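A short write-up of the structure that comes next.
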Amino acid sequence: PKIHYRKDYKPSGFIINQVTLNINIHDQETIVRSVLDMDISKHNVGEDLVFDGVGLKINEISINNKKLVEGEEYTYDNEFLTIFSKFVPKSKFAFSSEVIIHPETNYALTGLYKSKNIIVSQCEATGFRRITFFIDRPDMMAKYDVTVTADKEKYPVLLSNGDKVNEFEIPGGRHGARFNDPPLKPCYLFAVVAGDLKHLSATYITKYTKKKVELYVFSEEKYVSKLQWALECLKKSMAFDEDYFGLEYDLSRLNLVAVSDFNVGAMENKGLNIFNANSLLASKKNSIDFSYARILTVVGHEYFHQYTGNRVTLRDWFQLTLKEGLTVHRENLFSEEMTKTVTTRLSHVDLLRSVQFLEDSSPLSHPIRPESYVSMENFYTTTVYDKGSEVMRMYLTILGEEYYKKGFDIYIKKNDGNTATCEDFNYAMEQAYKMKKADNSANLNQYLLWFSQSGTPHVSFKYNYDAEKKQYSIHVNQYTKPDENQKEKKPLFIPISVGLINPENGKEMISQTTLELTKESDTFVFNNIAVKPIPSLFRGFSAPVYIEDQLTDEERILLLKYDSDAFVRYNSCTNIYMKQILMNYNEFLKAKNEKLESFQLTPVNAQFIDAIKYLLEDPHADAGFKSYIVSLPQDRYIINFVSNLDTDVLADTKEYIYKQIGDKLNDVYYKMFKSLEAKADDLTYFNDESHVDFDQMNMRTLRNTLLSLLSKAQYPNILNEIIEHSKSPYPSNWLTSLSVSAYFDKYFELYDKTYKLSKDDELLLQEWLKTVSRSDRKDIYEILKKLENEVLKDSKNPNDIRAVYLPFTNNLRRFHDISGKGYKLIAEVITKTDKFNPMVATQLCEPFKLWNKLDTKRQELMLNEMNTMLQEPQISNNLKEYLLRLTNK
Ligand SMILES: CC(C)(C)C(=O)N[C@@H](C(=O)NO)c1ccc(-c2ccsc2)cc1
Ligand SMILES: [Mg+2]
Ligand SMILES: [Mg+2]
Ligand SMILES: [Zn+2]
């Protein structure tokens, strides 16, 4: 159980200056020849030369063209190649090797593997060592000269990093291509692609240097028509980095490639970004609406890496959040500017406060810069990425746009072309902080705690207003619960963006203000406040914290209606719902525990329902925002507020609350569903793949949300609407008709209809699978079995497996069936998947992350299945480590 510690970072005693690869792809094997031009570093102390190399079959290895003999000069144990030091030269030397690998049977999808008819690599984090021997860590920077050869018919398109400098024919129907990439890079940014790829291309001319950049987007021939939006998103990303950050692309060409089998969303290999097909390909006929924001985000994300990750790289993997948190932050700025909808920021906050807050209060909780790891694959987390992004975003909130851009430029200018650490970034921001505060005395040392301290801070408020003095006070307290990482938690630097709303006319009472909370508690006083305000707190969600606003529901309602800030409006609504949910939960729980024959439930606040109606009926209000206010908080947001959560009782609670609101507003919902149709479903640009209207998609989101509400409520003759809806050309609509039809005997009719519509597009079929998996059906277990037998079968495609199972695990009532049979089902799938793909097996564990937050019976059921999984003799290191930590062993 090798544990790596952040504090233990030492530079290698070796240097690798040049990599010369020959990758020869054949039918049953791939032969990899490598020459490493190496040197001895100043940190060398005469140690053995130890290479990473996992699953390589050695034909031969050499030093300076002298063959090495196994056992006396080296040992290999399928993980580490150890060359005894006495045979290691003491100046510059060449190490060479020839190994055999087998991408055809590499179902783990790391290293070099076959996806359908495409050969592709994935090297982050430790994948390069599965291709050839290397000192596989990101601070080993080298030059790369790579030749790929293959059957010309099967693999006409050959790609790698850098410039293609030669193309040549080989006897026996083969051809080769040579790529030279002179700039130094870490090995996890190496990539190679071979296949029968088709493309779209365009030319981009950079803003300041006017350099011409060739843009290529690749897929298999069948889906080449789905590439157009991706290419537009790439143009957009380049323009945004130029316009916001002043950063131009530095290379001649950028390639994006879609493959069907991929563990994650995409990978930023230099000049050769490789994508999960579901994050690159779309068409309006064959994609749900969400694909358009997904592709925008992921193309943007990999593009912004070219600076934050690729030109400024990592010293060690413990600095992962320095490239990932920073790049998610850049991606979020981009997406907010491109979509111009408030729901974009709301969707990221919604994600963080559900999924990442759950993680941060689970036994898996870690800071965004961990102190140790066993399996690096288990560190690519919503904490490192999304909390990371919020920590990166707080610098911008604290500094404002001008000084943030000054600080960012300092970072890029002072670290371009080298490795860096989180401290480097904090340093650069600190220089900006000094400039903005106008005294060299100011510092951001406390800010570093955001990197080292795990857990979600709680922030609470108390208010005071003196009418005679016109004086207003906001007393603020912060607190982080102790956990297994820090016994004592320290106060953080918390930026609190605030406004003060005049409750009589809804107007702003003060200018934009960011309170800097740096103590455990503070009191912020405001003079010349004419009337008692309602505070608008953490505008834009200005810190990743639990907000306890201590406002009445009347005050929250007033903010919901009249505040300027989308997040505070959305949060005030969230807070009203949570108070209701907690109250009704406890009433239902008490009734169940005491086996009461009768009892009372607290009704939903009637003025709250009135406010929802007011917003819904306002034509000038935003459709996406409206869809949020008629939806209760995510189950995974709710569970952070309830101990021993009885999922049945929560399901009853949600049902009561939805019914209460629907009993008042269903006629309003129906009226809107009908009136939104013309604009929401407008077909004017349906055959234009570059025309994307995020407002219109939001209108469809609202219609489909309303349709779902009206369907669960069995609104009179709604089935008619559902049937018409299924005839819509937009897959968001006709797939919605499938899931809302669950409450009617027409379900399997629509099941068959929508299957036939989906079956001939790989990605659409996967969306169909998700829709079925998530269907609110009493026979969902039987339905899942049908999917397994008829559609999924023994597919090793991670998109297929995730589609069939993950959405189901969000079925509150059915997945958490008290028998434990849902838990048993997913555990079987995890154990089955772990035999060929440990990464995806660990992803499939996600339902278990909340295990110690449930009622005691369900806790026990989940724990049993995890221990059962842990006892599998063949369990992967990845899965074992994850479950060991999750079950607090
Ligand atoms: C978060 C998302 C969807 C943008 C994504 O695909 N992330 C990538 C990434 O950062 N691309 O630039 C990602 C996620 C996980 C890994 C990973 C590697 C070893 S285990 C998980 C690598 C890349
Ligand atoms: Mg092997
Ligand atoms: Mg397939
Ligand atoms: Zn990334």
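Using Swiss-Prot numbers, chain A covers 196-1084, in order.
In case you wondered, yes, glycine gets a Cβ from its N, Cα and C as well.
Taken from Swiss-Prot, the feature active site, proton acceptor covers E497. In the shown protein chains, 27 other C-beta atoms lie within 10 A of the C-beta of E497 (active site, proton acceptor).
Taken from Swiss-Prot, the feature peptide binding site covers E319, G460, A461, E463. Within 10 Å of the C-beta atom of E319 (peptide binding site) sit 24 other C-beta atoms, taking all shown protein chains into account.
What Swiss-Prot lists as Zn(2+) binding site is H496, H500, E519, and the listing cites experimental evidence. Packing around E519 (Zn(2+) binding site) is summarised by its Cβ count: 25 other Cβ atoms lie within 10 angstroms of its Cβ, all protein chains included.
For the mutagenesis experiment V459 to P, the note given by Swiss-Prot reads: Severely affects substrate specificity. No effect on Zn(2+) binding. Other Cβ atoms within 10 Å of the Cβ of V459 (mutagenesis position) number 17 in total over all chains. Classification of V459 (mutagenesis position) by DSSP places it in coil, neither helical nor stranded.
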- prompt: To test your reading of the Zn(2+) site: which residues beyond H496, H500, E519, same chain only, put their Cβ within 8 Å of the Cβ centroid of those residues?
  reply: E463, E497, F499, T503, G504, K518, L521, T522, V523, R525, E526
- prompt: Within 10 Å of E463 (peptide binding site) (Cα-Cα), which of the recorded positions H496, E497, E519?
  reply: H496, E497
Message: Around the peptide site formed by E319, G460, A461, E463, list the extra residues of the same chain whose Cβ is within 8 Å of the site's Cβ centroid.
response: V459, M462, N468, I469, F470, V493, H496, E497, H500
Message: Taking 10 A as the limit, how many CB atoms besides its own sit near the CB of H496 (Zn(2+) binding site)?
response: 25
- request: Let me know the DSSP-derived helix, strand or coil state of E319 (peptide binding site), please.
  value: coil
Query: How big is the Cα-to-Cα gap, in Å, between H500 (Zn(2+) binding site) and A461 (peptide binding site)?
result: 11
- prompt: If you measure C-alpha to C-alpha, which of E319, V459, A461 (recorded positions) come within 10 angstroms of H496 (Zn(2+) binding site)?
  reply: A461
- prompt: What does DSSP say about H500 (Zn(2+) binding site): helix, strand or coil?
  reply: coil
Message: Suppose we draw a 10 Å sphere around the Cβ of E463 (peptide binding site). How many other Cβ atoms does it contain, all chains included?
response: 23
